[PDB]
Amino acid sequence: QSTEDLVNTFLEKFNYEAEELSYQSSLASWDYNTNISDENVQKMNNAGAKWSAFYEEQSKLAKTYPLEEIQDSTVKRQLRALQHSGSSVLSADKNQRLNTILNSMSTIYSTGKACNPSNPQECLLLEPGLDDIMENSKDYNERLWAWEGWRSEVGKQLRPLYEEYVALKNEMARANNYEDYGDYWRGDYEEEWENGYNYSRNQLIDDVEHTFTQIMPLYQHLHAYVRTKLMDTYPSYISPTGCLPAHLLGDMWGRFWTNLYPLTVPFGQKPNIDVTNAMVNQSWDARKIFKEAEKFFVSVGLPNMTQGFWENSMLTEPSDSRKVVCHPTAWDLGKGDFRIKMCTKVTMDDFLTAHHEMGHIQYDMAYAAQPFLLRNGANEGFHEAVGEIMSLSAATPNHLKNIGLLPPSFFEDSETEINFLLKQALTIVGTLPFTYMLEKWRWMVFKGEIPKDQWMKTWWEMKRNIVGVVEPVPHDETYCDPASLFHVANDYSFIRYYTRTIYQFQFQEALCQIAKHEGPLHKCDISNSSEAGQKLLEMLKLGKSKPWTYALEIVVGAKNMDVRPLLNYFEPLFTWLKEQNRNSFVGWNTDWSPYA
Amino acid sequence: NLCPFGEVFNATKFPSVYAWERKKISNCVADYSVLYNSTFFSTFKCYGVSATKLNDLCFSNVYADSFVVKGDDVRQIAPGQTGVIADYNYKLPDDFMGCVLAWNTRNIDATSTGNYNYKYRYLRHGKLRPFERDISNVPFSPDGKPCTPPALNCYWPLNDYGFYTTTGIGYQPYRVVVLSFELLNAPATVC
Ligand SMILES: [Zn+2]
């Protein structure tokens, strides 16, 4: 019996046991989501616990098996995944202390309440109140109270925990041999393969910097345009040259520029197309909407949906007693069971949502043949990107005309195209600078480049330099602004979002080329092209068996991330933006402060 | 001489694949007409014979093999196609074939909580030779010297199938009867 013979038999049985328990846990979760009741919670917890315990034992058994000895790449990848064992190394009470810190911060974020200065009695919870206020208010005073209040109560409480938070995370990382918690995080992108598919954690950081420098011009032009539009609503408040105030961006954390759109529409008179009432006129139903989405996938050549999925999936909001989670989700229960849980109302947005959910389910179907350890998307970004491109093609007018919801007579015009492009830009272009800086700061803090005494100071300076955002009122070291965001509080990496956006555009450009669409990238539809679907399918099939660089190469011909397709998509808008911003100043000055 | 083939065709319980039951039906006459007509069988394939001539053909010492396998395993029951269950649980001689019948029986054999009664053998030393039955439950280990409970590298050879109602069709339980026809070993028991 050789080294790998022992390894393969062990992996052999691990898989069998895992499949059964994973399924039981999944079923319990589905039951709780569909009907919310207390014992459904209890049953859910019990199933989850056993699955986790089983995994830990297997991981320990895996680690006492040399990996270098194995000579088969497929087997080694599988053993590698079982062998990671990241938190096992840390001491038990160190373990306990860390768990307590994490639970505490999550609770503080969830229960945090900010009370109005003007009315002591009025106190607003973030989830059903504070966001609404920030979303709708056009009053500088009101936006300010909300921003400051959340800042003061939650951030100050969070900071002592956060500091202890950081120290222990770094300690376990070094015990696990990673230099710091940051590369512990950076490890997933890292891949090793013999003929130049090698990737390393060091390389990822450099690649991110290069992409950022390239998209820099487009962002600044957008910043200038937004600058002028807001000047109309808030003339006294914003001095042109100066950076935009943080509170006025429309989101508490400023992640998305989407809600600024009513203020910023390029052409007020022309309306963005909506087919909702057309669906109402034609008596469309939720089942009807799903059926049409399935048809789009069939024409591109990807397999149609399963018999079983239609029956078990909850496609409509349950009536009467049952209580449900509103958020749409796609479920791969396991054992051949695929379900989508959502509440569907007849609206244009829902038609688009259905297409996106279906895309996720298709990839799940594609990688089923792969082994249990390898049954996943190649990288964090890839799975989301695959769902996204499908929605884009559904949204194009030609597809709607073929459906018949859009009349044949309707002709798109230049004004509508510009309006559509700007709306897209606010959501896509705006998010990238924020995402980059957030991850930037966290990584530096983990390695210790930034001293604790200067943590807030550095964070605010960075915001001015990169995102062109300046704090309304100065903030003390006691405040912990990064912690206020949910992902930071709940320890979730945000690097995935940046990468996904780059991947999606590359995929679209390549697919359109196979389809031979002639014209603008925004106009292209991949519908009714068998060939485009086929090559997408090949990438979907491989799953995690081979590296991410290899997979990207198969569909687009390039091993690395390329920001050029993103620029091509937004090029017509860019020319228009340049003409508007030719007269006004381009760029921002860090010095200007609202507080001054 | 005609005897109903219905009762082994339909039974309360069909055994597990590792303990495949062998039935000798001889001097029992089946028209074979219903075989062609009914669509009760999702898959009906006779590798050995065209089956157009089955009704006229005289049958000697026919054998029925009954077992429950999941749907994916049905193709494994074919000439060659060794895989795992053909290799370790039921072996079909490549030269000799009769008719294979497979039908989904999800509602009878599967339930929401699940049915774990059926079993398959995933680990064995050596390969099953044609039409040979291994019923033994050894402790198992590639090095020999079996360690009965928690030691490294020793594992039990039998795994439960775990059929569930919510699962996909390949996962859903299939009951399969393989009839094997011995040609001219003795004067035909069935004519
Ligand atoms: Zn998604």
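Chain B is numbered as in Swiss-Prot; shown residues: 321-511, in order.
Header entry for method reads electron microscopy, 3.1 Å.
Placed from the backbone N, Cα and C atoms, the Cβ positions cover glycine too.
Record note (Swiss-Prot) on the mutagenesis of B:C323 to A: No effect on human ACE2 binding in vitro. The secondary structure of B:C323 (mutagenesis position), as reduced to three states from DSSP, is coil rather than helix or strand. Contacts of B:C323 (mutagenesis position) defined by a Cβ separation under 8 A and a same-chain sequence distance of 6+ are given as B:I345, B:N347, B:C348, B:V349, in order along the sequence.
Under the three-state DSSP scheme, B:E452 (mutagenesis position) falls in the coil class. Quoting Swiss-Prot on the mutagenesis of B:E452 to A: 90% loss of human ACE2 binding in vitro.
Sequence-distant contacts of B:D454 (mutagenesis position), defined as residues of its own chain at least six apart whose C-beta falls under 8 angstroms from its C-beta, comprise B:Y338, B:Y408, B:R441, B:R444, B:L448. Where Swiss-Prot documents B:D454 to A as a mutagenesis experiment, the accompanying text is: Complete loss of human ACE2 binding in vitro.
B:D463 (mutagenesis position) counts 10 other C-beta atoms within 10 Å of its own C-beta, drawing on all protein chains shown. Quoted from Swiss-Prot, the note on mutagenesis experiment B:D463 to A is: Partial loss of human ACE2 binding in vitro.
One entry in Swiss-Prot concerns the mutagenesis experiment B:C467 to A. Its note says: Complete loss of human ACE2 binding in vitro. Look at B:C467 (mutagenesis position): DSSP puts it in coil.
Listed in sequence order, B:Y436, B:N437, B:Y438, B:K439 are the same-chain residues at least 6 apart in sequence whose CB falls under 8 Å from the CB of B:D480 (mutagenesis position). Per Swiss-Prot, mutagenesis B:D480 to A is noted as: No effect on human ACE2 binding in vitro.
Sequence-distant contacts of B:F360 (variant position), defined by Cβ-Cβ distance under 8 angstroms and a gap of at least six in the same chain, are B:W423. Quoting Swiss-Prot on the natural variant B:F360 to S: In strain: Isolate GD03 and Isolate SZ3; no effect on affinity with either human or palm civet ACE2.
Looking at Swiss-Prot, the entry for natural variant B:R426 to G says: In strain: Isolate Shanghai LY. There are 17 other Cβ atoms within 10 Å of the Cβ belonging to B:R426 (variant position).
Quoted from Swiss-Prot, the note on natural variant B:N437 to D is: In strain: Isolate Shanghai LY. B:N437 (variant position) falls within neither a helix nor a strand when secondary structure is assigned with DSSP, and so counts as coil.
If you take the C-beta of B:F501 (variant position) and look for same-chain residues 6 or more apart in sequence within under 8 angstroms, you find B:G368, B:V369, B:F379, B:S380, B:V382, B:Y383, B:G418. Where Swiss-Prot documents B:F501 to Y as a natural variant, the accompanying text is: In strain: Isolate GD01.
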Worksheet, complete the sentence: Here the recorded positions B:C323, B:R426, B:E452, B:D463, B:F501 meeting chain A with a Cβ under 8 Å reduce to B:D463
Worksheet item: Rounded to the nearest angstrom, how far is the Cα of B:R426 (variant position) from the Cα of B:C467 (mutagenesis position)?
Response: 38
Worksheet entry | Chain-internal residues, separated by at least six, CB under 8 A from B:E452 (mutagenesis position) | B:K411
Worksheet entry | B:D463 (mutagenesis position) versus B:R426 (variant position) - Cα distance in angstrom | 40
Item to complete: Ten-angstrom check, please: count other Cβ atoms within 10 Å of the Cβ of B:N437 (variant position), all chains counted.
Response: 14
